[PDB]
Amino acid sequence: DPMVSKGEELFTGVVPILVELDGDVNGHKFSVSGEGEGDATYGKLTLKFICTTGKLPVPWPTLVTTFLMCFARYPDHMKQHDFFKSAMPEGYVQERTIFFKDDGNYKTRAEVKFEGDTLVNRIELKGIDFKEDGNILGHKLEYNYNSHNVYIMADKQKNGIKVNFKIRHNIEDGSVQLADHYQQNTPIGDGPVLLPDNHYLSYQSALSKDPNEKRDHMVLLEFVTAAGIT
């Protein structure tokens, strides 16, 4: 299938990644830069993010979802459902609203696309209605991350897809902070894309620190595998 060959073929080996995020949450401004590489053959991403403006004003775990579904490992039987690769190299727009239960919300807009041989994720994030002393602005979330399936559905009417899902961030008291994610992706280009059958991506994420890094940062390792079409 000459469509499956093209976007897919961009993803065959190790691809370098660049991430740039400008954030403003309750008027707390911040910028984040990320570098790393994805290997979609194994569903694997390795990234390191740096707050280049000083202290990150929100917990790192809260940004994990915002900081590359084109690096999902689609099994062979499922290649005709890989929206993300099919939009490349011209890329796609990923938008979200993330509702933190009993606290504020993030609204995100990202463009994911190739710049030469680099896969680039450019992000704007706005956070409003946060409690100065809540779980987020009050830095009460633990530095860890639970595994989660993400359920993808087509949005034919927008030539794109819709994703809805919940993350539960561990609070330091042992409780959980719910973060209800609503997502919409649309291709950047005018060409055909693969509009998928309902399926899900399975995510595992591991958060660590670079022992030699003194800036505020996060090391992220993610394995992501499409399933649900047997």
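Don't overthink the numbers, they just go from 1 along the chain as shown.
Backbone N, Cα and C define each Cβ position, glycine as well.
Copied from Swiss-Prot, the annotated features are:
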| type | residues | note |
| --- | --- | --- |
| MUTAGEN | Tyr145 to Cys | In mut1.9; shifts fluorescence lifetime from 3.03 to 2.74 ns |
| MUTAGEN | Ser147 to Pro | Increases fluorescence at warmer temperatures such as 37 degrees Celsius |
| MUTAGEN | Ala206 to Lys | Abolishes the tendency to dimerize and leads to monomeric fluorescent proteins |
| MUTAGEN | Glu222 to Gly | Suppresses the 399 nm excitation peak, leaving only the longer wavelength peak at 475 nm |
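Distance noted between the C-alpha atoms of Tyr145 (mutagenesis position) and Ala206 (mutagenesis position) is 6 Å. If you measure from the Cα atom of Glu222 (mutagenesis position) to that of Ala206 (mutagenesis position), you get 7 Å. Sequence-distant neighbours of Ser147 (mutagenesis position) (same chain, 6+ residues apart, CB-CB distance under 8 A): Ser202, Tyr203, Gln204, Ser205.
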